[PDB]
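Right, one structure below, let's go through it.
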Amino acid sequence: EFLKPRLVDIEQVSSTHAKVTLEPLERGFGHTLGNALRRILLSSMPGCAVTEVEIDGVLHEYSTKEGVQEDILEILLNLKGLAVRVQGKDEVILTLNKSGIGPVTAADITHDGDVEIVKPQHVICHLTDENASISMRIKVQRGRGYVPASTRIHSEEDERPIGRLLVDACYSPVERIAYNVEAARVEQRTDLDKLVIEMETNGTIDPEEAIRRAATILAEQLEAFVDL
Amino acid sequence: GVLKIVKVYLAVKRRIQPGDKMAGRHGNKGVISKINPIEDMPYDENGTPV
Amino acid sequence: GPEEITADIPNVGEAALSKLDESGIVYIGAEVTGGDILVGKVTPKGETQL
């Protein structure tokens, strides 16, 4: 009795922007699935950002490093916006080394095989002095939602390493979602609906797999309603 | 009577939470009441929340 | 009598004194929460009369 949809054209502009079409939808199902998908997309999508950073000389985020015009927690704030996608690893640790009077970009990080840098132009910090040395360990892991650094020191159990700068982790790769429901004509079928989801990413997750995992979550939650 | 003093200086970083007083410049006080998910936020036709 | 700043504190675990240094003063950079010991200080009280 009930017609079921599929994903047709997935038109991609920037690496950060995309427009996904969903074409065989019934009346009312454009908006029923559109919102309930926007609600899933924005909130519960796996992705990875940086969790912990060790800086060579620094003892804590409120220090100064001779030869850098950024404060340490300004450098930690730069890393929070580091867009990495890692493959078969759940947590990887990167190594950043650069000296000279150059801005230290995200391309200046040592590249692991499983690691992909989305914004090589991304600015981590600047270097002012000539021979001004900087080297750091940046620990990225995959995660969901928004995990603050405050909630990380409950388990702890000896995270004593006095130079391990814990950073807040905003792991969602979704930045923004909008869905517009317009009528769809597919030869004969008086009125149907074409659902267009438009979404911005940090580059780590691709649009198609995001929607697939978005609706996968949705089917699993309804499993507690398929029966009682 | 005092023989020596040790002063420890603590850098407390305080985010924002229900109870904090906030106001604009026009005499408009207000205490934040619920911290809400980006999804529940009223968004415009563009997808940009508030 | 006089008071000491020694890192030997009565009735606290070895893990309580972990953030403290040898002299009784917490290390620079150590992240702490409420209750944690900043400066281990001990005052004389004799003939407890128990």
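Numbering, chain A: per Swiss-Prot, residues 7-234 in sequence.
If you check the header, you will see the structure was determined by X-ray crystallography, 3.6 Å.
Using N, Cα and C of the backbone, Cβ positions are placed for all residues, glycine too.
Recorded in Swiss-Prot as a mutagenesis result, A:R45 to C carries the remark: In rpoA112; temperature-sensitive, blocks RNA polymerase assembly. Annotation note: A:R45 (mutagenesis position) sits in a helical segment as assigned by DSSP.
Sequence-distant contacts of A:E165 (mutagenesis position), defined as residues of its own chain at least six apart whose C-beta falls under 8 angstroms from its C-beta, comprise A:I159, A:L172. Among the mutagenesis results in Swiss-Prot, A:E165 to K has the note: 5-fold decrease in CRP-class II promoter-dependent transcription. The residue drawn here is the original one.
Packing around A:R191 (mutagenesis position) is summarised by its Cβ count: 10 other Cβ atoms lie within 10 angstroms of its Cβ, all protein chains included. As a published mutagenesis entry, A:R191 to C appears in Swiss-Prot alongside the note: In rpoA101; temperature-sensitive.
A sphere of 10 angstroms centred on the C-beta of A:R45 (mutagenesis position) encloses 16 other C-beta atoms. Here A:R191 (mutagenesis position) is positioned 27 angstrom away from A:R45 (mutagenesis position), judged by their C-alpha atoms.
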